[PDB]
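Beneath this line is the structure, given in structure tokens, with notes to follow.
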Amino acid sequence: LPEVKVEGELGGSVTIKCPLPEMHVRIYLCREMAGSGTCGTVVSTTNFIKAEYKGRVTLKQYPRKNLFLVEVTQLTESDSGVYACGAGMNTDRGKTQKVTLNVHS
Amino acid sequence: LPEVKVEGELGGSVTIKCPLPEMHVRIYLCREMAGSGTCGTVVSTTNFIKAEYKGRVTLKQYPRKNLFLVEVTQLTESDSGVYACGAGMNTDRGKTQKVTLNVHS
Amino acid sequence: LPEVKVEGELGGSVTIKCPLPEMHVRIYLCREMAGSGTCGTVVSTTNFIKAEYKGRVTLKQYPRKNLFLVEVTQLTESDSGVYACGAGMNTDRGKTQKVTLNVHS
Amino acid sequence: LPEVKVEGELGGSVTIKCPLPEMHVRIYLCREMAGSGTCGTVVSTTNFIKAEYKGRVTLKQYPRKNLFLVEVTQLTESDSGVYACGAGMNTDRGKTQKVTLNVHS
Amino acid sequence: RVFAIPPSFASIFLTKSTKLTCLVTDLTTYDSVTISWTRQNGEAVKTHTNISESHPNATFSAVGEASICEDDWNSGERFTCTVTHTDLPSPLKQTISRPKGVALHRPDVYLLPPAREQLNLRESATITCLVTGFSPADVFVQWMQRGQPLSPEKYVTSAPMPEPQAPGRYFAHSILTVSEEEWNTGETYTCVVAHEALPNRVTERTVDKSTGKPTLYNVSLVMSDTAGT
Amino acid sequence: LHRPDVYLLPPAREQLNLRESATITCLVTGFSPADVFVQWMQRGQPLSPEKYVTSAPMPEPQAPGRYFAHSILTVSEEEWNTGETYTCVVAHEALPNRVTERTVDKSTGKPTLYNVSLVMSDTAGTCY
Amino acid sequence: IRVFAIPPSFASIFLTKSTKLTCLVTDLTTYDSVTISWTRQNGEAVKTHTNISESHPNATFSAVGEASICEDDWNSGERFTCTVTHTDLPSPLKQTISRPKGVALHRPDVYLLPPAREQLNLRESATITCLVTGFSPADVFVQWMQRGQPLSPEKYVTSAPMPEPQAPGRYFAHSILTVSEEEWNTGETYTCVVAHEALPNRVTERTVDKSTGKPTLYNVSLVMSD
Amino acid sequence: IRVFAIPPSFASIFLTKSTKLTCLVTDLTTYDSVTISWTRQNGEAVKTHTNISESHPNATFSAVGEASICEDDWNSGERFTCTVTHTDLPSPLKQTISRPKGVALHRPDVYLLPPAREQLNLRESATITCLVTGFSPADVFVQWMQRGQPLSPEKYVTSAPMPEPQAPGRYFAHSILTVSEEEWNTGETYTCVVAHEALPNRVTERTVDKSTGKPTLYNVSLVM
Ligand SMILES: *[C@@H]1O[C@H](CO)[C@@H](O[C@@H]2O[C@H](CO)[C@@H](O)[C@H](O)[C@H]2NC(C)=O)[C@H](O)[C@H]1NC(C)=O
Ligand SMILES: *[C@@H]1O[C@H](CO)[C@@H](O)[C@H](O)[C@H]1NC(C)=O
Ligand SMILES: *[C@@H]1O[C@H](CO)[C@@H](O)[C@H](O)[C@H]1NC(C)=O
Ligand SMILES: *[C@@H]1O[C@H](CO)[C@@H](O)[C@H](O)[C@H]1NC(C)=O
Ligand SMILES: *[C@@H]1O[C@H](CO)[C@@H](O)[C@H](O)[C@H]1NC(C)=O
């Protein structure tokens, strides 16, 4: 529901801030493909980093402020869309928070 | 049928004016989700305050001018849609009056 | 997904850069007709050069940097649209990369 | 199509005569349950003898007169119905010959 | 007298950490108290730590837990919490030995979905788990979803009660309240039953929106004015 | 102080597969202050008290002042070929008519098919 | 002259619920006056062994020890040794067994797959699979129940844990079962239950029947001039 | 003294098209200048035995003898003999390996199954399962080809042939391919080609796509 819509620059890295809920073990940062109404998991606690994002992203969870932070290293035009983050086995029925990304170059 | 088109500001509080009918005990201020044609009760006389609105809303009824007033404290972007108010056990059959809300910030 | 947005001049020649994948033998540079949702193969490894492009285009594959280069000699207003390149028997279900072309005269 | 209308006596044994075709490996003596339009295989060359008929039936094939003979030892009221024999993977789409059985006691 | 709660099935199954607890009640608050657990065989028993607080109404309370292996309790050997008080020199014996004999009546578990007469109201969807037929009267129902047990506080359950039919049976109940929207969006909300006569001591059933027979539509549209009424 | 909401549920689908009996549940919630009891009548004739088992008023999970109670009843499986509708009832002081008879039958419940047959005509104005 | 020691096994612990530990002695001549005893991590007294086994087919002696332990001390990682004093060997043979730990503990995921229809045409039998994936460590248990009564173990068969290509050190397993299509085309729930240590209740189960699909077929008739 | 002879396997024969047999010599010390040769039933000679295995650091010796032959000679009933000579064991060593004649032959049945709906709900990955059942003897070679090009052999896992529970002498096997859900939802087609020495052409292929098995939903009827 809230939109951090965190921005950034080409290259470097950008940190995505998403809420870390309780009583939900699987935490993911799905990418809203918005093609045929389907969202593809970019990263998860079950250990699945999409091939296009392999070796460039990480997910660290620490229940200090009830927040989990995901960092995206490097940047490409492709990295300029919506990455709804959420929890639960069903990826399309979570998406607790919505965010937007772009490129400044 | 009637629309208050009530307006307010971010923060503070805003009062929603809706008609208080007779021969109808359950009085609610449903929120028109307008997703799959379903409206979710925000508050009711049966005592049900949605979790997202817990501790921020109240409903006071007084048949002086045949009016019941509902106050929403605080404000968020989420609080900027349609809140049809009505009566009767069925919720998606009442919606006697329709109203709209927004944010000025 | 990626767009070269290649640009050129009337006459001369322009080189289209497209990725050369593995485990896919047929490599084509289809032209997005976008008329009745159909894409017509301009060139292929199976040896099919469209009549309008006969004797003006070539396709050379060399897995050095996992790239195959296609050169278009001469230029006409007609040569100013989208030429999605891809692999596989189904031409409409490939189009791995999309590109655009124009004329400067 | 043809009906042997084979007859027998309670106890003892009765031999069912069915044609042995060529270019068809699976040979079965299905029992026409005629309940929900389904026929259950009693015996087959793939080695499946129904539990109710376990240890009481056998199937011997010998292309002398293009005939395979199936013997049923013992007899029960249950053994008084239709046993269509045929070939092919689909049991319901074979049933080359139909036969009937009864009990005389 | 010093109270000693025997290990119930709800305690030996919840955390899989069966322990013995004896609480001093109806006494006077004094120091120099020795609380521990004794063994009939005489083997060493670890003294339970974490002494309780003092009742403001002039009552003594002492609590503790000792880790044991559940096979010893299941075998039937007794447990005694020996509490010695300065004002009561006579030691108190609390025989905590499980009763022998188990009734032969596995429980049958049935589920019931929320009534549509409540769904249209869009207030809450109440799901019930009708644990029925368990003997002896011991059952530990728990509601779980998303792969973890939902905080038991969200749900309520009832104690075993007799039937007017057959000698030796017990029934139970459970209610889980979830907003209609969440119920309609998804969520299975399975129910579990922990009775000590099950093949694996655990049995569970599950329901959702589409748990019923698929319904077909026999639409018969007619555009001819001549045809029809 | 609110109207005591009441509901009734039919026997489970998988319950009708052992051929022994069936249970019907009448759920009573609300009724603040807690003053209810249920009598299960059929065809206007009250049933024996040994059949229905009401237990107690219990506070709702979140209870400012509300409460709730549950009451079931046992029947025979083979009697459901006719239904008999096994009516339930509740009583409370915060009710204008102090009775809310609630009853269900095999016929009432989830429809397993929807045979819609809409027709179009230019002579339906009167809807004889 | 080697002695094989069996630490307590998850399968036996979950099935019999009578946790036992036993080490057997091999490559020993058919002699007597040989005693076998068990020792704990502190080498304490144990229970007397029973059920003495018979000699191997190749004319060599065999024996098995018996004792009882508890999970609360087995899971600590402490060692366990059985003392065997063979007459021929002056030095007694001692074998140490312990409980490993520190592996990841994700929950197994269970899926059931109904039989394919091209198998449901020859009308002899059908096979049902119960795929357990993404679980660590090994030692998981699977059995099949039909309306409460467990199936005879001679009917179904189970695989063995094997690694996952797309997961570091996370295992994977199969399990199938054959029932006559005649029984299948009438009705049964055919529950598959998995027993793993990482599960919150250590037991989960998922069941499937023939009527688990059929997503609301629809029949429309455009009646006109008829 | 332990020398192992490995008869060629049908899986290896079909995988390499270069049928080979190995005479492995073990249980000896790491001694060089060894002599190993393969000979036929009548005592003829074979090609050179190149690529001798290296010695192992655990006080064990390894040697391999390779004899390039065709398949008809091996499968015609002709028997091979391995010759091993060493300083520790000057006595010649002979080993005989051939086809185990006297076994019935049956053709497998292949059933290809789509991923579970619940697994698809995760919107992450998917596993296609190939079930080969009823084949005797136990020498089946399973491979996966997406678009005529075989997928990396490290992408799928195949099971050893375990005896069929109800059918004595017959066996069954499983093969699972883990793919990305996105690919499966785009209509990507996968097939399970299985090779057995009882199939008519010794080859059999079964395929599966997202639309395979889906039932009919609408039954429009135009009545006039
Ligand atoms: C029946 O309906 C189909 C679908 O609308 C028509 O198919 C279209 O035909 C036009 C040309 O007439 C094409 O431009 C479209 O691409 C077609 N649709 C598709 C999905 O390919 C068809 O023409 C209609 N039949 C008649 C006789 O008009
Ligand atoms: C479908 O409708 C026709 C016409 O009313 C009717 O004859 C038929 O029985 C219906 N089928 C079902 C399954 O109800
Ligand atoms: C379906 O509706 C038609 C029209 O009313 C009717 O003739 C038919 O009998 C119905 N079918 C069933 C099964 O009720
Ligand atoms: C399908 O529709 C046709 C036309 O109304 C009807 O004759 C037929 O009975 C229907 N089938 C079912 C199963 O209802
Ligand atoms: C489909 O429609 C045909 C024609 O009306 C009808 O005969 C058939 O029964 C229908 N199918 C089903 C499953 O009802």
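Going by Swiss-Prot, the residues shown for chain D are 20-124, listed in order.
Quick check of the header: electron microscopy, 3.6 Å.
For all residues, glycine too, the Cβ spot is worked out from N, Cα and C.
Taken straight from Swiss-Prot:
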- D:23-123: domain 'Ig-like' (DOMAIN)
- D:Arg45 to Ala: Completely abolishes interaction with IgM resulting in impaired IgM internalization (MUTAGEN)
- D:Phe67 to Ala: Completely abolishes interaction with IgM; when associated with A-69 (MUTAGEN)
- D:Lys69 to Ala: Completely abolishes interaction with IgM; when associated with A-67 (MUTAGEN)
- D:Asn109 to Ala: Displays reduced interaction with IgM; when associated with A-112 (MUTAGEN)
- D:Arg112 to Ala: Displays reduced interaction with IgM; when associated with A-109 (MUTAGEN)
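Overlay of Swiss-Prot feature records on the structure.
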residue  : record               : DSSP class
D:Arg45  : mutagenesis position : coil
D:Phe67  : mutagenesis position : coil
D:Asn109 : mutagenesis position : coil
Message: At 10 angstroms around each C-beta, which of the mutagenesis positions D:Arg45, D:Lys69, D:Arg112 has the fewest other C-beta atoms nearby?
response: D:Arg112
Task: By CA-CA distance, flag whichever of D:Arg45, D:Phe67, D:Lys69 among the mutagenesis positions is nearest to D:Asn109 (mutagenesis position).
output: D:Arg45
Field: Integer Cα-Cα distance in angstrom, D:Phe67 (mutagenesis position) to D:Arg112 (mutagenesis position)
entry: 18
Task: Give the distance between the Cα atoms of D:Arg112 (mutagenesis position) and D:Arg45 (mutagenesis position), rounded to the nearest whole Å.
output: 13
Query: By DSSP, how many residues in the domain 'Ig-like' (D:23-123) are helix, how many strand, and how many coil?
result: 3 helix, 32 strand, 66 coil
- prompt: How long is the line from the C-alpha of D:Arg45 (mutagenesis position) to the C-alpha of D:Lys69 (mutagenesis position), rounded to the nearest angstrom?
  reply: 16
Field: Surrounding CB atoms that lie within 10 Å of the CB of D:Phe67 (mutagenesis position), all protein chains
entry: 17
